[PDB]
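K.L.:
Can you read through this structure? Questions will come right after.
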Amino acid sequence: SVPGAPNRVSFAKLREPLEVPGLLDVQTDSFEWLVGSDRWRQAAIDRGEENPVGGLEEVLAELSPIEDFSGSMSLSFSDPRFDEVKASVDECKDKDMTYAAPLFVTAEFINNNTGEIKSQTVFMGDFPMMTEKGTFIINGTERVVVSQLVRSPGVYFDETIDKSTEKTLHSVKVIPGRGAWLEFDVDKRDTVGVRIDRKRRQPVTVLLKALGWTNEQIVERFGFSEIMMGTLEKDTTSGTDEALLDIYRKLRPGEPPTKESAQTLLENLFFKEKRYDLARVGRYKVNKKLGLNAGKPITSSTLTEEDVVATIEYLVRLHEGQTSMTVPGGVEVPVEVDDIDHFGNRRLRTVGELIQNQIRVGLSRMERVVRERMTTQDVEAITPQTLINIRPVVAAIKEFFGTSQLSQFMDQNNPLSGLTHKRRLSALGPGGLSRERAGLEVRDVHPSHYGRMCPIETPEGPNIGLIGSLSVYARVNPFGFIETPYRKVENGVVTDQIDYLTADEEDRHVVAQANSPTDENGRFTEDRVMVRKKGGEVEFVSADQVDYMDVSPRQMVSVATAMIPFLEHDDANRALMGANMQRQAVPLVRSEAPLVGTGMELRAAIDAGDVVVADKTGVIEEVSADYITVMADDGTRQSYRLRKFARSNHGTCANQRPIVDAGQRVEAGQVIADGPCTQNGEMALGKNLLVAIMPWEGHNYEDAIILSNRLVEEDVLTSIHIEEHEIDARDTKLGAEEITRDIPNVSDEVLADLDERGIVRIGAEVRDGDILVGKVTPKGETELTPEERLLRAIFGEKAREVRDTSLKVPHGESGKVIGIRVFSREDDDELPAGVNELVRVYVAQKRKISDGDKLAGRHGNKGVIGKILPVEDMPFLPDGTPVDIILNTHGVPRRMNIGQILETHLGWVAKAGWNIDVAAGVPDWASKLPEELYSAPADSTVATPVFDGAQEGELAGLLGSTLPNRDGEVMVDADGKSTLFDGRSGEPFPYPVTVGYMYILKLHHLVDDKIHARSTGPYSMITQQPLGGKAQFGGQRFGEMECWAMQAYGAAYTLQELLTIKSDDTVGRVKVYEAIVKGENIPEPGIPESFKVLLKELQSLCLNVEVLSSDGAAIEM
Amino acid sequence: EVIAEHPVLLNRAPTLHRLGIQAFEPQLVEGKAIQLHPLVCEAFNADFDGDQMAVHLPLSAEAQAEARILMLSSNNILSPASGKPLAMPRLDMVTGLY
Amino acid sequence: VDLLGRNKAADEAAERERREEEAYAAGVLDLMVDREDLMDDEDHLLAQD
Ligand SMILES: [Mg+2]
């Protein structure tokens, strides 16, 4: 499909009826809806939806008209419009600006007395805009807003077990989009009550009467249930007014018992749409569940007395065990409890809806000021400009993009990491679930996740289960529910019709498995087929009972999980580990696509956006490392600037490079420049290299890994890492700090590489302790000691009042300076208050693979390099080729991740071409293979989808059809094993060893940034203990369990020195340091300050405490 | 010259049993990863797939003697829970001897 | 019993016992290792979470 797609032969045997949709739609569609772009308008009206309203249009219409308390004044908003962005994305990133566009809305002031209308256009501020990649730019940093999973504004019934009596208690709560809650429950004594606005419980009959129902009507409607009649009998309230007064005094205990307010508050609490709203999704859910207004259009989202009575009837029917209910005027609906974890109840707040809510809050704040100062300015001399205060809305938008929990720095470790970050589904966040209520129950795989949330992919951190990844084929219902496609099946023949179903509606049909065998016409060729039914149960049903089928086997998995070959053979835990480790790969200096992979790796590469794609067909006029110029067929000229050695958010290098030649023809959408971690426009997260599966002298013992020195000499696993140091000069109580080259008391050996401005020159190499930016700060009173004055005298030191605070390379860091960015308010640049100049320095280094670095495959097999062997020591094949990596045999079987062996065998088959004989007909094991796989040359990449790829029999047959080597001798036998020689001894190994090619990748857990040490350093002022963390140069923790272990050893002295000398004991610490440096034996400790102060306090309490020596001897000190 | 004959304690949290802290005689190695004797892995419940370890330096003479005598790894062959040996061949070492 | 009722009876020793037991559980949770200074190969669920 992609014009520049390399030919990767595929093992798939099933034809996909639906292509994978745009993977970033989950963001772009939402933002288009928010801004009401014409594209979204057309795509929505195509659905038969008349006059779609954008998010901003919806919010503005809901906000207006704002009417004065007297009705003589009014204000209205409409017609939101957007102009061109101030600057391009790259310029904004380069200048620490925010990618935003002006927002204008037409505002009309109306005076109802004289009829004056004042209509103008009001600037509402700079609204941040989304880029083509589905991300935002704020203050120069790239950020992503992740979708949030939240409970929908429906009505939810449930049953629980009473803690005291162990009885069954049924309850219901009405959850609105905006407003107060309403809930009912049957007590353990069979008493039906209602809680209004979470307040104290009271009989439901009180609420029923307050709505105007008389005792006769209540008896008639609820006579079927004895508990309701008993509650009414025991209800000591009569008449509508008395019940209204009771409710009013319940909700407003401190207000006078006036009848007018008592009647008004109830109407204004639920039933009038000013302060209560179900948001057009809560209304839909309530109508569907209770069977109200069947077939009617959604006219209003307000609550009505009819549905409250219906909810009470539903609760009463549920308590008494009835299964079906019919409401007067409605349609029959089953009576059952609600599983809040079911995606028929959970909905998705996309970026658009979150920004809409923030804008709603801002405009709500604005409305108060507008209506307040409507009553303070002279009438008829009041334009919209005079009272439209846009500060609150801009402040709200800035706060959301700067401090909200959903807007996060994009995970820019590699293209796959960023792509999978944009498609997150986060249950945690404001309006989600409570911080301390994230129990193990919610973070579990419900059956409804199938086809809309991947069960394998999830972070390893504390958010396991709380954060998910959207599936490849899923999409978002305009109500926010996640839909997924299915093929319609009729009379047992699979049809090309595809319908999108939500989890709520999927349970009403029987869904067959994706890869069920079928004939050319589509009819099933089996009597019984595996299907999923209402409860998520998998069973076997006749061929005439199926209703739908999955579009493809890859429906359940996500983008990352779709890139693990032979995913059948890996356990769920190891698949999870591999999927998450794919997100931690660090881009290498030269990327290389895997020999054996999946067809997804192409699309995922393009949809990530890091690859440059030609917009229009044309000829490559000029190509260079920095930019590509294309002349379109229509005469238009395009220029694409490539980003070179740009530092990602996580310190990885984002270097791009072109893959086209001058004069070449490129089709529309063709990839013209490789991304940071792709080759020819497809994912290249790692390197494919030769692996032998055998233990080796114990160097690969306990999941360790052995590497050949070749990988160090050829820069196979080398990666470039860039660090950004920062400093600034601020105003102080003694004055302003200064950046200078004349820093005091340093030899010329130290500042040789500093420029005139005092900043390290570009291109110079720096090592830990080297000065980067020379900075000096004013000091206070000197008051030299006699010794210091003598030193001034004997060196002729003229008085100066500055102290050195120059920026220096942190401990254990080095590299070459590649860039400097300097800002200063004198150049009108925006800076923090009380700051004059700011400097940022970029230091780049070329890290090779070393001992301790973490490597891993795609199947969850991970380890650390325990040894790097000389090339001559590695076991080598009979032709002299030395293997690159050795993996221990004992780690494969018990981990249940045998898919790595499949990858090894298929990679060997791919590296050396194969040729299946057809002289006497196709071999019986080659019947299912497509003809395209009957032959292939060396280094021929192959594809094996996750759930439809190479079979065991096909792979076993292919292993014996590989082409010979240069000399004509086959290295690997039909079993995938080869006879390896010993590099050291030279004798052949007694038994053949499994050999092949494995795709392994370098994780971002390098030892260079994990080693830490501390003899003495800074200390915390609050608690006097050593600081914590590598950045602060802190010490290691010594917990209570370590103290228990030391006590169990009987090592009293070691524990004492750990708790006192190496801890908050200043005098002892200094004494021990002095003794060590001077060679004196370590002084003994004793009598800490805490005991001294405790003893002093005890004495202050007139308690004659004293310390005595021996078993009854005199005092000491 | 300084590092010779100066034991250091190795620890890996959590410390469920006293053998979680053990003294070793340090020797300098290139690179940045600590090298741990295989036979003590079972004691530390550590595998070489990404685990880290903490090192503490005894200072006083009494502390050095305690580490050299009470806490030395070679002196803790037997587990304290049941007296059965703990630093014995495992995994690869078994397969060879078998 | 309906006519007389109860004089808003409350218990004090039971509340003290509950408070002490909850404090002991909090101390037990604090005794465990924190996420800031784990030594495992990768982050994982802790009891405190
Ligand atoms: Mg581990």
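Heads up, chain A uses Swiss-Prot numbers, so what you see runs 22-1138.
Structure method, as recorded: electron microscopy, 3.5 Å.
Even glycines carry a Cβ here, placed using N, Cα and C.
So Swiss-Prot lists the following for this protein:
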type    : residues                  : note
MUTAGEN : A:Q429 to K or L          : Rifampicin (Rif) resistant
MUTAGEN : A:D432 to Y               : Rifampicin (Rif) resistant; RbpA no longer rescues transcription in the presence of Rif. Decreased affinity for Rif, no change in affinity for RbpA
MUTAGEN : A:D432 to V               : Rifampicin (Rif) resistant
MUTAGEN : A:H442 to D, L, P, R or Y : Rifampicin (Rif) resistant
MUTAGEN : A:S447 to L, P or W       : Rifampicin (Rif) resistant; RbpA no longer rescues transcription in the presence of Rif, decreased affinity for Rif, no change in affinity for RbpA; tested in the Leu mutation
K.L.:
Would you count the other C-beta atoms found within 10 angstroms of the C-beta of A:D432 (mutagenesis position) for me?
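P.N.:
I count 20 other Cβ atoms within 10 Å of it.
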K.L.:
About how far apart, in whole Å, are the alpha carbons (Cα) of A:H442 (mutagenesis position) and A:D432 (mutagenesis position)?
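P.N.:
Each residue's Cα considered, A:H442 (mutagenesis position) and A:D432 (mutagenesis position) end up 6 Å apart.
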K.L.:
Pick the one among the mutagenesis positions A:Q429, A:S447 whose Cβ has the fewest other Cβ atoms within 10 Å in this structure.
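P.N.:
Fewest other Cβ atoms within 10 Å, among the mutagenesis positions A:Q429, A:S447, is found for A:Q429.
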K.L.:
Around A:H442 (mutagenesis position), how many other C-beta atoms are within 10 angstroms of its C-beta?
P.N.:
20
K.L.:
Reported as an integer number of Å, what is the Cα distance between A:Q429 (mutagenesis position) and A:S447 (mutagenesis position)?
P.N.:
12
K.L.:
Using DSSP, would you call A:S447 (mutagenesis position) helix, strand or coil?
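P.N.:
For A:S447 (mutagenesis position) - judged by DSSP and reduced to three states - the answer is strand.
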K.L.:
Helix, strand or coil by DSSP: which one applies to A:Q429 (mutagenesis position)?
P.N.:
strand
K.L.:
Would you mind reading off the Cα separation of A:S447 (mutagenesis position) from A:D432 (mutagenesis position), to the nearest angstrom?
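P.N.:
The Cα atom of A:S447 (mutagenesis position) is 15 Å away from the Cα atom of A:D432 (mutagenesis position).
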K.L.:
Which secondary structure state does DSSP assign to A:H442 (mutagenesis position), in the simple three-class scheme?
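P.N.:
A:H442 (mutagenesis position) sits in a helix per DSSP.
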